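Undergrad: Pasting in a structure now, in structure tokens, and then I'll have a few things to ask.
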Amino acid sequence: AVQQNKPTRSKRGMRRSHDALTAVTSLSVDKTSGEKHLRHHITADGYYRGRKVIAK
Amino acid sequence: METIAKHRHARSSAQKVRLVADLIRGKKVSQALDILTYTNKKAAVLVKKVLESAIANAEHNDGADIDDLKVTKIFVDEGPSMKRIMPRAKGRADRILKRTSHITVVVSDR
Amino acid sequence: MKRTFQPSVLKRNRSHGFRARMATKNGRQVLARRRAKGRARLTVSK
Amino acid sequence: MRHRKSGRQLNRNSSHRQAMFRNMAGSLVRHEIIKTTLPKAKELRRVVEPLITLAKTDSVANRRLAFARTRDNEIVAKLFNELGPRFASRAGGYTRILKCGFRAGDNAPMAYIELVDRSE
RNA sequence: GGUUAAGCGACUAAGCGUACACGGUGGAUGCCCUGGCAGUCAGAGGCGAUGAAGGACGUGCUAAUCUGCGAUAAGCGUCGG
RNA sequence: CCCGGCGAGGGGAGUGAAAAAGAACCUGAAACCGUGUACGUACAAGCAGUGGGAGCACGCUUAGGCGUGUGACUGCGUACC
RNA sequence: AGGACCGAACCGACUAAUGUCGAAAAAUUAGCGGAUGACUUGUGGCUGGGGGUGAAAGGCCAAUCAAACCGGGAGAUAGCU
RNA sequence: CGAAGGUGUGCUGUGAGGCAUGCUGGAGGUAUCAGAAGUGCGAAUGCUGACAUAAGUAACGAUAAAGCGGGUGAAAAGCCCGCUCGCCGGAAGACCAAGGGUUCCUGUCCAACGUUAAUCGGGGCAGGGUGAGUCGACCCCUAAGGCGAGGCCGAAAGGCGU
RNA sequence: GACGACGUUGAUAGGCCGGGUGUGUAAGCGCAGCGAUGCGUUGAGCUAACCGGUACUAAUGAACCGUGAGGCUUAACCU
């Protein structure tokens, strides 16, 4: 539970070698509405494969 | 022509804003707005509210061009601390320091 | 737990009050040192 | 170790779990759409689809059966009285799940459950 | 010029190291004074029942606190500058 | 004036000798923290330096080669009080 | 009638758990001992450091007690780090 | 037409150091030779201020419990309403004394506080509200008990007491 | 985190019809009983994850990283 001899800022870096946020670059474009949602999701205006699905 | 926008004293820590403002290093703006609109975090609330304020400083003060407009440098740097006192058990306290951070967004056409 | 300061103003007044501490000569020196050490609140007042 | 089990626990005791899925399924058919998280959306489906299954072949006894499982006759009033000819032909599924997005409250995978036949 | 094999063989860098350029936090150094200590020189060497030292509560154009003052309350009269 | 939540914060403009003097305000070191460029680095172990040293990268002279950065690999080497 | 029995309140702390950088500088869940007495609680007083008080443990005297705490002797003294 | 200080740089001395100079800096510095000391720091589990590390780990404070729709709004698991669900009920209900002293309420705001966000709050800004011949005290009467005119007693204070 | 099965050229999941399984004579009517209840309907009814099928819903066109015949020298075979 304790540290006896403080690790350098070197090894503090290499522990942070894998924290990097996964990119969500894979956007989609609508079939018959042309707008952009996230893939397998709905827009801000209720479109999903060219349908007013939620009408909100 | 070059322009810079800064949010000073953003109420978080440096590694919390370093992680999403690592992806938008070396990007164009419209792919950066689209990688920050759908990153599910709090720093993506922070700097995406400021990264759009940087392109405002282009279209208004510097180069109105936004289509082919790059982001050159972005580096979140530390700020002050709100050193409150946290109570730990058995009578002893604990000097908490609520962290605070500064972010620059630098926008130009290299 | 039953912590030590279970307070009052009736215990407080007749012990550490003005006329209590400015009764005897050994009390009076405290009122004549809190003066000279320049304290605002002399002993207890509301 | 879960190997070939089913019915996710959703981090509540069984008594709490069953009583929520009542008052979501009561809430589901009254407003016809709900926003929930992804698993509750994914597992309100496995609970509600019995109801409109056991309400096409209308009987006297199945009224209490959708009252022993519901204890809400106003929801039972919408069943058997509109839902009958609404679902004669759908041999099977009645829910088109929609993946909406992300809860700005606490980063949940939000979603949308509906009955299929929608015109309002 | 092409072909099989044999030997040898960089640029890759998730991060990390070092030097420079860049700030970031930080508030040390130099500089500054109506702050304070030690004394020289005279003067005083007391205030107090024709109500003290030290306080409470009020007073203005005012919300507050400090200074002053006290139902005549940031002030009255009086003789001067 | 633009952007923002008619927030915070910030970029221009104007004052001013200067806003890398802006109310957290003269000067602003070090620890610590990042940005960029250059080099080394994923078969090598060990007080992390020193002696030697290829290549690469640069300021240059004067084109013969020094200076600075890094430093593969190698010889020794078990911190201070 | 009972310093009588059973058992809540109230009280006390027996056993185990948990906790023991605690939710707490002595607790929480499961039980346990009593429960009209030599009991329990509230409020207002009295006693005082070689002194109080004690169904006596050197226990208690503001989480500290084989002599409390504050200031003053006093910058004690230290052949000792 | 640039003092000290800071920050690099080329030179220089056997070392402690010195001298010249680029940038930053914006008003003070001090030769030669001598005089006096709060005169040179790595340690003392030294003091003080600041910043690392463990670590983005642990934990979020009782294992009474949520779920949905609507609205306000820039953004809503937590705020306001409605609809059910679940928990307390010799209490986790409602009044009072103690003790706290605006903590109650409307408008408004989210920097900070609330172990999170927050339009909400016992948070900040502003205003408002507490109305008694009978309720409690003050007031008339004593207990335990404290002072204590004369007095007794004691180096002095002061102790006991009518 | 990996490995595996599918993504409308679809049985990968949920639903659904049936079967299987488990519990036992559902409810509601009528009869017998002043009544509790017993009988008939009725080995009915209800049935988590099990097995066999059915696309009813959910598993989209893309977008994306990954490229553009693969260095030096010698030998042995192509001519």
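Recorded method is electron microscopy, 5.1 Å.
A Cβ is built for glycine as well, from the same backbone N, Cα and C atoms used for every other residue.
Among the natural variants in Swiss-Prot is B:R8 to C, noted as: In strain: SK1048; decreases translational rate, tRNA binding and subunit association at 44 degrees Celsius; does not alter 23S rRNA or uL4 interactions; not erythromycin resistant. Look at Swiss-Prot and you will find B:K90 tagged as L-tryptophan binding site, backed by experimental evidence. Looking at Swiss-Prot, you'll find the mutagenesis B:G91 to A, D or S noted as follows: Abolishes translation elongation arrest of SecM. Annotation of the published mutagenesis B:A93 to S, T or V in Swiss-Prot: Abolishes translation elongation arrest of SecM; the original residue is retained in the structure shown.
Let's see these features in context: how buried, what's close, how far.
TA: Taken residue by residue with DSSP, B:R8 (variant position) is part of a strand.
The Cβ of B:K90 (L-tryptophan binding site) has 4 other Cβ atoms within 10 Å, all protein chains considered.
Sequence-distant neighbours of B:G91 (mutagenesis position): no residue of the same chain at least 6 apart has a C-beta under 8 Å from its C-beta.
Counting every protein chain shown, the number of other Cβ atoms lying within 10 Å of the Cβ of B:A93 (mutagenesis position) is 9.
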Undergrad: What's the CA-CA gap between B:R8 (variant position) and B:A93 (mutagenesis position) in angstrom, rounded?
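TA: Rounded to the nearest whole number, the Cα-Cα distance is 30 Å.
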